[PDB]
Each structure stands twice: as C-alpha cells, then as structure tokens.
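The structure under discussion appears below in the form of structure tokens.
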Amino acid sequence: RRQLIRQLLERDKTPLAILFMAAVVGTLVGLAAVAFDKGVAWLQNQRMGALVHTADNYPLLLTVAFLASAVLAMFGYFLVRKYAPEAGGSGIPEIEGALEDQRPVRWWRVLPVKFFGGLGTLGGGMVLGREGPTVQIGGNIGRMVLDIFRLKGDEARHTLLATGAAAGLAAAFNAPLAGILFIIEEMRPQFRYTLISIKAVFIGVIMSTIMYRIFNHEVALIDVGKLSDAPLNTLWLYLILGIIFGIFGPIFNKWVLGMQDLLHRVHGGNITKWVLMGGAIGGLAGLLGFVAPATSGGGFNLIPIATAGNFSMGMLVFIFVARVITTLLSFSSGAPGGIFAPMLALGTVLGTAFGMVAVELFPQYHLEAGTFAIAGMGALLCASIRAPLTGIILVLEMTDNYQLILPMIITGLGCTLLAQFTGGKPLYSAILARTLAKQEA
Amino acid sequence: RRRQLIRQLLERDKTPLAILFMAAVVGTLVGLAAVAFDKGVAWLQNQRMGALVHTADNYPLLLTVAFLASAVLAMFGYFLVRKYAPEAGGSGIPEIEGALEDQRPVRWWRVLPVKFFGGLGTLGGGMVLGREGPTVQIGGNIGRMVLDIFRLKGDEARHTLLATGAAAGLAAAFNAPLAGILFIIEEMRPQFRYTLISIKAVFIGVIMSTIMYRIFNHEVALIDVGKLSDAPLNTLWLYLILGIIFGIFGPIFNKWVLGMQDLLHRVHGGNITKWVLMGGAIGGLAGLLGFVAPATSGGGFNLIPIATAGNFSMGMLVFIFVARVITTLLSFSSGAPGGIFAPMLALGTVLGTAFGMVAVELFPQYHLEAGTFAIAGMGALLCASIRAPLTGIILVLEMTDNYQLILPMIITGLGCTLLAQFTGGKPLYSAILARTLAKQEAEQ
Ligand SMILES: [Cl-]
Ligand SMILES: [Cl-]
Ligand SMILES: [Cl-]
Ligand SMILES: [Cl-]
C-alpha cells in the first residue's frame, strides 16, 4: 500500500530531458508530413498536367495515365522491396510491435524508403492513405533523435517512439486529439504497463499540428457544413447501421488479410514480379483515376459529395464495390500506404447509402442522408482496426458536427460489438501477430 | 514473451457478454440516479428562492430566511455524512480512485442513500459544489451494487463496472459522453500498473446514462456560448502565456484547498455536532450570498455564458474570481458532499475572460474576442489542479462546441500542465487520496 502513496505523490513527473526532445520530434514529424503531403500533391499535379497536353486521342491519355502511375508505383514497390521490407503496407503494426520491443526501428532505412516510396504509390493515384507513411516515418523520426542524442531508459525510448507516431497521425488529418487517443487505445501495449508520458505526447502532437497549420491553414481537408441534429426516436436507426458495419468489418479483415496471400503467389516473393505486379495495380488506379476518379485515390474527394447526397443510390453501390476492390488490391499488395483513410471513404459511401433508404422509408423523422455518412465515416475503423474511441474523435475533428455525437457513438459501438461476436480481430494487432509468428517459424 | 504476445494479440478485445450487458444496466441506473439528483437539487433551489418572494418586503427577514433554509439543508447534508458515511465527504472521486487500486471499500449500502440526500441538501442549498462528486461516486457504487447482487466475479468484471458507473456518472453530470470515458482512462484507472478495464463496456454504460439524460434534459444545454470567432496563428502565443498563469495558480490552489481542509478541521476537531453546525454557517453564508450576489454562490454554470460574452466588467471579474475562490474553498474543504470540479470551470472561465479583456486593449491588431480566452481557460484550472488535461479539453469541447479553438485549448492546457509540474504541484485528486490512504495507516 505504501508503494502507492509514494507513487501518487510522484505522479505525472516526466523528466525535462524527455519533454523537450518530444518537441523536436513533433517538429520534424510535422515538417516531414508536410513535405510528404506536398510531394504527392505535386506528383498528382504533374500526372494531371500531361493529360491536358495530350487531351486529344482518347487511348493516348489513358495510356500515359497508366505508365506515369505504373512507373511511379514500381518506383515505390522497388524502393521498399530492396532497402526496407518492413516499410511495406501501413507500418502501424510495425510501430506497434516496436513499442512491445518485438520489432526493430531501422530509421536510417525506413525514413528514406517510406517517404519516397510513399511518394511513388500515393502520387500514382493509388488507393492508400498518408497515415501509414506519416505514422511509421514519425516513429522512426522520434527514434532517430533518440539514438542521436543518446537518451537512456525504458521511458525515453517508448515515449519518443509514441510521440513520433502520434504527431504523424495528427499532421495527416490536422487532428491533434485523434493522434494522442490513438496511442493510448491502439499503439501502446494493450496488455502490459509501459512508461509512456502522455504529457510528452501532447507537446509532440501540438508542434506537428502547428507545422501543419503553418502550410495548410484556411483550407480544410473535409468540409461538410453543419448537418441536421439527431432526435432520440432516430437513434435506433444508427444502432442498425452499426450492426451492419459490425458484421462487414471482420469480412473486410478476411479479405485484406487473404488478398495479401493471393497476391503473394503472383510473385512468390520475387522482387521483379512483385514490382511488375505493382505497376499493373499502380497503373490501374491511375487509369481509373481518369475514367472514374471516385473509384481511385484517397477517397477524401467524394466524402463531401457523398455526404451531401449528390451521388445516386446506384452510383454509391458502384463506388463502394469498386473502391473495395481497389482498396484491397493496393494495400494488400504490400504497397507503402495507409488503409486507414480509404476505410473512411468506404463507410461514408455505405452510410449515405443507408441514409437514402432511411429518408424514403421514414419521412416523418425528417432525415438528412448526410448524418448517416458522418456516423458511418469511422464505422469501418471501429470494426477493422478496433479502436472506436480514436475513430469517433478523429471523425469529430474533421467533420465538426458534435451535434451527432450520440449517433456516432451508437453506430460505432453497435459495430464494435458485432465485430467481436462475429469473431473479428484488430486488423493492426492481427497483422502484427502474423509477422511475429512468421518470424519464429 | 513474443509467443505470449501473439496469443494475446489474436485474443484482443474479447470482453465477455456478461459484463457488456451489466455495464449497460449500470449506465442505465447511474443515469436515472443522476437525473433524479439533478432534479432534486434544482427543486430545492427553486423553493428557497420562492421563499425570498414570500418575504420580499422585510429585507432583514429576507436575509434571514435565505440563511436558515440553506443552513438546515446544509446541516442535513453534513449530518447524513458524518454519521452514516464519512467516506461520502468531500468530492468522492478520490474514494473511487482508491477503490480501483483496491485500497478502499465501496460501501454502496451506505454512500448511495447518504451521498444522494446529503449532497441534495448542500447542492440544493446553494453551496459552491458540483454534481460531479455525487454522480461519480454514486455511479461507482451503483456499478458496485449490481456487481454484488448478480455475484459477478473477476478482476475484469470488478474494476470495469466500477469504472462504467464512474464514467456514466460524470457523463450524466455534463451531458458529455466522451469526457466520462476519457476521465476513466486518464485519471480514474490505476496509473502505475495494468488494469482489466473493458473500455468497450465503459462505452456502453456511458451511452445509456447519457441517453437517460437526453430523455429528461432536452432542448436546453447546460452551457450555451455560441459560435465564437477563430484563432489566428499569431494569436497562439497569448494562450501559452494564459496557460503559464494557470500552471502556477493551480498548485497554489491545491495548497489552499488542502490547507483549508486542515484549518477548518480545528473548529470541530472531528466532533460531529460542531462540524454539522459549521456546515450550517457556510451553507447559510452561501444561501445568503445566493441572493445579494449570485455570482459568489451556486455552481457557476450561469455566469459562464455571461462572462464569455463579455457582459461583465473587468472590475466585476476580479470581484467574482476572488469571492468564488473564498466561497469554493470554504464550501468544499469543509467536507460537504459535493465536488470542486464544476466550480473550477467557473473560476477558470472568469480568470480566462479577464485575461482576454487585457489582451484585447494591448493587441487590437489581432481583432480578439475575450470569449476565446474564456473558453481556452475554462477547463484550465482542472489542467493545473487535477492534471487531467485530455479530459478537460474534450469536456470543454463538448459543452462549448468550439473546435476551432482546439489549438488554444490544448496549448493553454499544455503550459498549464507543464507549469503544474515545474512548480511542484500535485494532482489534486491523488494528493487527497494519498492523505486518506496514509491517515488510514497513520492511526495504527
Ligand atoms: Cl501492415
Ligand atoms: Cl493504415
Ligand atoms: Cl474528497
Ligand atoms: Cl470534484
């Protein structure tokens, strides 16, 4: 008992050496995430350029949309497979295992590989998110300054690695709260005690968010406007949407994990067949990035359109099915990019589809289709990655509609419930469990 | 250990169906309890102010009935605690925190009817207390109650239902579902070792309680401020300075509230009769102040939309601040059933606003609005005293609905916390538990 008394009067006393270093972590992470975010936008801008210069002859621009995206893809697939295998896919599970001290943090390799490799894939128009890169890069950035200044201890090592990935998430969504919550719900060891200073996480999370605020202010990622409020006699509709998401989540997990195996056979582990395969996929998303931009890309461009209900009931189903295919194909192929963002784009489409049904069935509720989208925006995350608390806050920090707080929680929970009862698994813990077992075998 | 991790990773987030349902009934109960308590308090504040009209002529008699009616209810609160549940004294949060560490007993058969009715008299009397203390501790005991009744077993089922009630309690006391959950995973849970708290189950009970609050309390938010202006980048450095001021006042406030507990303990010396009568004084003082200067009594929720707007004078804010400091300590450090959580939101909102007004005249080029600094300083005294910034920032984010000030709310809440450490300040809830848990050993 006396241990606790001694512990209580010493709580929240993180050494100054850690707190100051966390600041320079988030600083670098932000700048890197800023530079990364601009690079893709630049590489996307140039692919857009050659299309105008070759506006005539339909099969020409379709071809040059393929190649430029295919080449950039292969440029990324190779940068990974040669110098840093660990920087393939998201990187979140890699950082997760790194906090459990079950995986290494080779920053000298990860930092240049994940960055430029991300530039190639993301810039090609592939269906990936800035998360994966920024999350892993951030952790390595924080690990880098740990090695350089030669700090010592379990606390100093686990903290700077946490703040690094935290600042990476924030600078990828301008959502500071979403980053910090992600560490204490998904990233930190969910089974044993750790010496992670939440206070230090804040500092790093702030600086990167500040760094993002410096170069992108007054221009939000997603603007949806103020959506209608939600009555109490409507909440039961949001529970159903959760249940639907609750049984589709695990299925998506089977697909994202299964496709990683099926696509693996195509190359068998060979660097050349793999790269060539990525050129087909990378070239595909660039081709689709012309004939149907809704079926490719991060998916952030369709959310405000979908939530506004500007899409049709048929178009949504098309967009949904098509994106599901391209989402798997891109991420499951081991390409350096986040699955975090495209799952935000999926549910927004699925939720809107649910809304347009609820609108015509129950006209008495005076329903706006968009509310089911914002509720269903982070409804796949609460099913796949199994971190509902981080999902809601993140969505809240990008949609700015707190008036739908109870719908968002109900759906996200009715989802997370069924995603347990239907035998689902945390897609980030599952991937880590896959590698950690493939190592001792 | 790797092969042990892989085992756990594939078995992650598989909370038993039993707890998940029992968490639902906890929040359902904690909500219904929190609603009744809230409606009970308001009814008492409604009757006493209905007696100041029946005697609105004889000014001396008016100042007499505003004292006695609040003194009887105060004494009725102090007595119910000092006699049947001494643990129901103070806030109640440190008791639940100690319970999750398995160092304190959760006597729900005593606290539940004591904390509810005891705080009812004090809060309904107009003392500077909050609905937090009652609803949280009551909620925890409510969770503990259904734990003993249905004979649930395990370290997971025990710590969870106690946390769900604690979370469903805070949520129903602010209509802030996200706040109650974060409060459990940042301040309430054991901060030093692993704990089997089903966050998913916390999520369930919180909903049900918040839902129950929605059933009764609709169309009227606890705090309506309105859409404030934005916050430019060149404005951010100011909020940091605001944070530093909070970071050095909180620890001082902690020494006061803790010290005032020791000083007021010399008047009664533990004597039940003296202590109760000491409650009639402060309660009577509060009820009196509730009529001659309302901004010196009550919770303080009413003067938040006002101060944030700017309808108060700088001279008034200085008055309200000091007066509330004196009335809060006097009414909380006395051991009355009630929290210091809510009155520290008012203290911050005022101090925040007063910093805003100064900031405006000194920097008109920024085109400031003193309401920003008010909201940016609302959940700031919590940041310094309680050392639960992630809870405050979100809590304020829920009641004020101003996310465009998330950077200032955080930046202030950082310098607040950073300076709450660099001055030797301790978490107010932890320092209190560390007293009771040490006094429990000091007398053997
Ligand atoms: Cl991965
Ligand atoms: Cl990802
Ligand atoms: Cl207390
Ligand atoms: Cl309190």
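Chain B residue numbers are taken from Swiss-Prot; in order, the displayed residues are 17-460.
Note: Cβ is positioned from N, Cα and C throughout, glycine not excepted.
The Cβ of B:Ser107 (mutagenesis position) lies under 8 Å from the Cβ of B:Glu148, B:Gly149, B:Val152, B:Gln153, B:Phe348, B:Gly354, B:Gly355, B:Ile356, B:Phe357, B:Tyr445, B:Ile448, each on the same chain and at least six residues away in sequence. Experimental mutagenesis at this site is recorded by Swiss-Prot as B:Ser107 to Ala, annotated: Uncouples chloride transport from proton transport.
Neighbour count (other Cβ atoms within 10 Å of the Cβ, all protein chains): 29 for B:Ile356 (chloride binding site). Annotation comment: Swiss-Prot describes B:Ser107, B:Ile356, B:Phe357, B:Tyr445 as chloride binding site, evidence class experimental evidence.
Quoted from Swiss-Prot, the note attached to the mutagenesis of B:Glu148 to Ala or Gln states: Abolishes proton transport, but permits the transit of chloride ions. Abolishes gating, permitting continuous rapid transit of chloride ions; when associated with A-445. Just so you know, the Cβ of B:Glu148 (mutagenesis position) picks up 25 other Cβ atoms within 10 Å once every protein chain is counted.
Swiss-Prot documents B:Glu203 to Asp or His as a published mutagenesis change and attaches the note No effect on proton and chloride transport. Secondary structure at B:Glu203 (mutagenesis position), as computed by DSSP, is helix. The Cβ of B:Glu203 (mutagenesis position) has 21 neighbouring Cβ atoms from other residues within 10 Å, across all protein chains displayed.
Under the heading of mutagenesis, Swiss-Prot lists B:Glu203 to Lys or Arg and annotates it as follows: Decreased proton and chloride transport.
Listed in Swiss-Prot as a mutagenesis experiment, B:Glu203 to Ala, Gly, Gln, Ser or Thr is described as follows: Abolishes proton transport, and reduces chloride transport.
Where Swiss-Prot documents B:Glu203 to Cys, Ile, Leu or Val as a mutagenesis experiment, the accompanying text is: Abolishes proton and chloride transport.
For the mutagenesis experiment B:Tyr445 to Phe or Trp, the note given by Swiss-Prot reads: No effect. Counting every protein chain shown, the Cβ of B:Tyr445 (mutagenesis position) has 24 other Cβ atoms within 10 Å.
Record note (Swiss-Prot), mutagenesis B:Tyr445 to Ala: Abolishes gating, permitting continuous rapid transit of chloride ions; when associated with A-148. The unchanged residue is displayed.
Secondary structure at B:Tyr445 (mutagenesis position), taken from DSSP and collapsed to helix, strand or coil, is helix. What Swiss-Prot notes for the published mutagenesis of B:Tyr445 to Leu is this: Alters stoichiometry of proton/chloride exchange.
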May I have the list of same-chain residues other than B:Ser107, B:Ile356, B:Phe357, B:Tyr445 whose Cβ is within 8 Å of the Cβ centroid of the recorded chloride site, in sequence order?
B:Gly106, B:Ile109, B:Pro110, B:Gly146, B:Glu148, B:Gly149, B:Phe348, B:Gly355, B:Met360, B:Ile402, B:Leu444, B:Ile448
Relative to the Cβ position of B:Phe357 (chloride binding site), how many further Cβ atoms are located within 10 Å?
29
Listed recorded positions with Cβ under 6 Å from ligand 3, out of B:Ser107, B:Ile356, B:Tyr445:
B:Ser107
Any of the recorded positions B:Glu203, B:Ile356, B:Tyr445 with a C-beta atom under 6 A from ligand 4? Give them in order, or none.
B:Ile356
Structural state of B:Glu148 (mutagenesis position), classified by DSSP into three states:
helix
